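Engineer: Starting off with a structure, shown below.
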Amino acid sequence: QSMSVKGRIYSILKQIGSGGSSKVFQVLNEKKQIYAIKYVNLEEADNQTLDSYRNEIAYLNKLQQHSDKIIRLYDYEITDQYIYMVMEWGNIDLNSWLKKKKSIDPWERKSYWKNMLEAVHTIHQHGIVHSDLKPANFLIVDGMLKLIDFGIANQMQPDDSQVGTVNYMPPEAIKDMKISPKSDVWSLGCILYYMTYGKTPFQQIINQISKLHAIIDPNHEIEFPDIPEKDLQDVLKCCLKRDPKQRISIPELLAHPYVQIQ
Ligand SMILES: Cc1ncc(-c2ccc(Nc3cc4c(cn3)cc(-c3cnn(C)c3)n4C(=O)OC(C)C)cc2)n1C
């Protein structure tokens, strides 16, 4: 099986992932260069869903020139029936990687954290608040993490369609029933906490309702066990402040000893 994008032919090696009416493929061009092609079937898509895909593509296109920590979009084809998006190929998403790993190297953790801060800082500068950050939103491309979605369109699962997670959800979002660039700091904080302690802050709470209650309860103290990297411990405490006004910002996190000193 093959496909054509803007007069260029690509052969399909396999399906990497899926989600809703979209499929992600590992492909080769004519020079045998590897790419990821996202195919989106638009036949049963409404105006709200069309706008979400148009907005994602537009932000991907714009942000290319602003940071190398956003996945490269090389070409695309858009009609009334489908979307083809030609992107750079990555080895694995951060979530599948964190599942394989028994323990993480402190230097790899630090490098990954800096990439995540740079990618998220760039989207904030263009007025995007992701609000749904989790490790699966990051892709490893040549020892570097790259953001692959903006929380604007449908999420891809590597190849259960009910699968979600409340584990990275900021308290203000739950309370508001508010969401600012600070909301993404809390989610990045939960990812770093996972990379440090091997669990997310509220993972042990079984019931999802009890979990949401724990996220917003100031009386529920998050445990921060003593570790050799005192700067890392400090980053974690600053990110996971329940009050977003008290919570550290991304420009401040980029000037922190943990990211700048090694
Ligand atoms: C164990 C395991 N499960 C899944 C994987 C795995 C393997 C390879 C990849 N590589 C990969 C995935 C990619 C892309 C480029 N490379 C681009 C995308 C993409 C889709 N939409 N947008 C805007 C970008 N992408 C993607 O969505 O991957 C999903 C399946 C995790 C991603 C995940 N692995 C290694």
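Our numbering is plain: 1 for the first residue shown, then up by one each step along the chain.
Going by what the header records, the deposited coordinates were determined by X-ray crystallography, 2.1 Å.
A Cβ is built for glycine as well, from the same backbone N, Cα and C atoms used for every other residue.
Dumping what Swiss-Prot says about this protein:
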BINDING   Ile16, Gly17, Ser18, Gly19, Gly20, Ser21, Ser22, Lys23, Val24, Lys38  ATP binding site
ACT_SITE  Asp132  active site, proton acceptor
MUTAGEN   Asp149 to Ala (Swiss-Prot position 664)  Loss of kinase activity
MUTAGEN   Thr165 to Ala (Swiss-Prot position 686)  Loss of kinase activity
Engineer: Out of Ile16, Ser18, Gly20, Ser22, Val24, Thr165, which recorded positions lie by ligand 1, with a C-beta less than 6 Å from some atom of it?
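Structural biologist: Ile16, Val24, in sequence order.
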Engineer: Using all protein chains shown, find which of the binding-site residues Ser18, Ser22 scores highest when you count other CB atoms within 10 A of its CB.
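Structural biologist: Most Cβ neighbours within 10 Å: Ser22.
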Engineer: Spatially, and counting Cα to Cα, which of the recorded positions is closest to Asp132 (active site, proton acceptor)? Options: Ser18, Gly20, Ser22, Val24, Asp149.
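Structural biologist: Result for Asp132 (active site, proton acceptor): the nearest of the recorded positions is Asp149.
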Engineer: Could you give the Cα distance in Å between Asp159 and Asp160, the residues bounding a stretch of 6 unmodelled residues?
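Structural biologist: Between the Cα atoms flanking the 6-residue gap there are 10 Å.
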Engineer: Note that 11 residues are unmodelled after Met177 and before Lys178; then state the distance between the two Cα atoms in Å, as a whole number.
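Structural biologist: Cα of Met177 to Cα of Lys178, across the missing 11: 10 Å.
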Engineer: Could you round the CA separation between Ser18 (ATP binding site) and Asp149 (mutagenesis position) to a whole angstrom and send it over?
Structural biologist: 14
Engineer: Quick one: pull the CA-CA distance for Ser22 (ATP binding site) versus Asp149 (mutagenesis position), whole Å only.
Structural biologist: 14
